[PDB]
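J.: Below you'll find the structure I mean.
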Amino acid sequence: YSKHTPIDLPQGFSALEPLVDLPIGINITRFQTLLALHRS
Amino acid sequence: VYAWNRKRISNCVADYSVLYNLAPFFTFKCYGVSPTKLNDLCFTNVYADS
Amino acid sequence: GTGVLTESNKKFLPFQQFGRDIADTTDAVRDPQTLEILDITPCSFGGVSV
Amino acid sequence: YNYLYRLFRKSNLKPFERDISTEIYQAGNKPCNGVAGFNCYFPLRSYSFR
Amino acid sequence: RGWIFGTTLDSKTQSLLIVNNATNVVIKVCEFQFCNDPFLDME
Ligand SMILES: *[C@@H]1O[C@H](CO)[C@@H](O)[C@H](O)[C@H]1NC(C)=O
Ligand SMILES: *[C@@H]1O[C@H](CO)[C@@H](O)[C@H](O)[C@H]1NC(C)=O
Ligand SMILES: *[C@@H]1O[C@H](CO)[C@@H](O)[C@H](O)[C@H]1NC(C)=O
């Protein structure tokens, strides 16, 4: 479910619209996000 | 069986009548749906585990 | 279902396909092939008194 | 002998779950350290189909 | 840019990958041999 808002966390209400319903059928117990570096 | 294959069935029209009429399968047992009603329904998120 | 299909003014979101009333019976549906949203209203009925 | 099943596992699987990890199982108090031996057996055994 | 989901995050199990690079949004379900510190880095 995803939501984009034009803006700590703000205080307000924003419902998240469903974006992707994904049929995987696999076990998930741990996650890690991916970032992007900037190189100079 | 430890590494059973899961195949997605999507974006197709399925004729289940050709599966029922053929005689080689000893067991054709359905739990959540009637066997004879499969030609009259629409489904998604369909998977075959072999 | 049995009903009259009419034009609707309900602004369905892109994920949304059908709609449900208080009773949970379908009141609006999105037709395939054309993607339009059709309102479903039950057919005319009433009590007959002699 | 191409078809193998998981004879031994620590816990029961979840619905629609596949386990293909070829790690050794500890059937006793003594740790096995990835090496077969007394009370250390491979989880996957093949069917003798004839 | 994305997320990594799984149980052991290696080839032993099967993992889900969500990425959005400079061009398109890709969703994959594979048995990835993940890095300990995976990241993205014109890109
Ligand atoms: C068929 O249905 C699809 C939606 O699944 C739609 O995009 C397409 O325009 C339809 N084609 C015709 C000829 O109705
Ligand atoms: C998913 O993995 C966890 C630990 O990796 C395990 O405890 C759990 O039983 C697994 N779920 C299923 C359905 O096998
Ligand atoms: C983004 O990822 C897809 C899939 O890996 C790849 O085909 C595409 O070339 C990538 N785009 C760039 C700019 O690298």
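Here Swiss-Prot sets the residue numbers for chain D, with the shown residues being 449-498 in order.
In case you wondered, yes, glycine gets a Cβ from its N, Cα and C as well.
Where Swiss-Prot documents D:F456 to L as a natural variant, the accompanying text is: In strain: Omicron/EG.5.1. Among the natural variants that Swiss-Prot reports, D:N460 to K is described with the note: In strain: Omicron/BA.2.75, Omicron/BQ.1.1, Omicron/XBB.1.5, Omicron/EG.5.1. In Swiss-Prot, a mutagenesis experiment is listed as D:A475 to V, annotated with the note Increased resistance to neutralizing antibodies. What Swiss-Prot notes for the published mutagenesis of D:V483 to A is this: Increased resistance to neutralizing antibodies. In Swiss-Prot, the entry for natural variant D:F490 to S states: In strain: Lambda/C.37, Omicron/BQ.1.1, Omicron/XBB.1.5, Omicron/EG.5.1. The structure shown retains the original residue.
Can you tell me where each of these features sits in the structure?
T.: Counted within 10 Å of its Cβ, the other Cβ atoms near D:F456 (variant position) come to 13, all protein chains included. Under the three-state DSSP scheme, D:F456 (variant position) falls in the coil class.
On its own chain, D:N460 (variant position) has no residue at least 6 apart in sequence with a Cβ closer than 8 Å to its own Cβ.
Same-chain residues at least 6 positions away in sequence with a Cβ under 8 Å from that of D:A475 (mutagenesis position) are, in sequence order, D:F456, D:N487, D:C488, D:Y489.
Sequence-distant contacts of D:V483 (mutagenesis position), defined as residues of its own chain at least six apart whose C-beta falls under 8 angstroms from its C-beta, comprise D:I472. Classification of D:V483 (mutagenesis position) by DSSP places it in coil, neither helical nor stranded.
Using a 10 Å radius centred on the Cβ of D:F490 (variant position) and all shown protein chains, the other Cβ atoms total 14.
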J.: Tell me the coarse DSSP state (helix, strand, coil) of D:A475 (mutagenesis position).
T.: coil
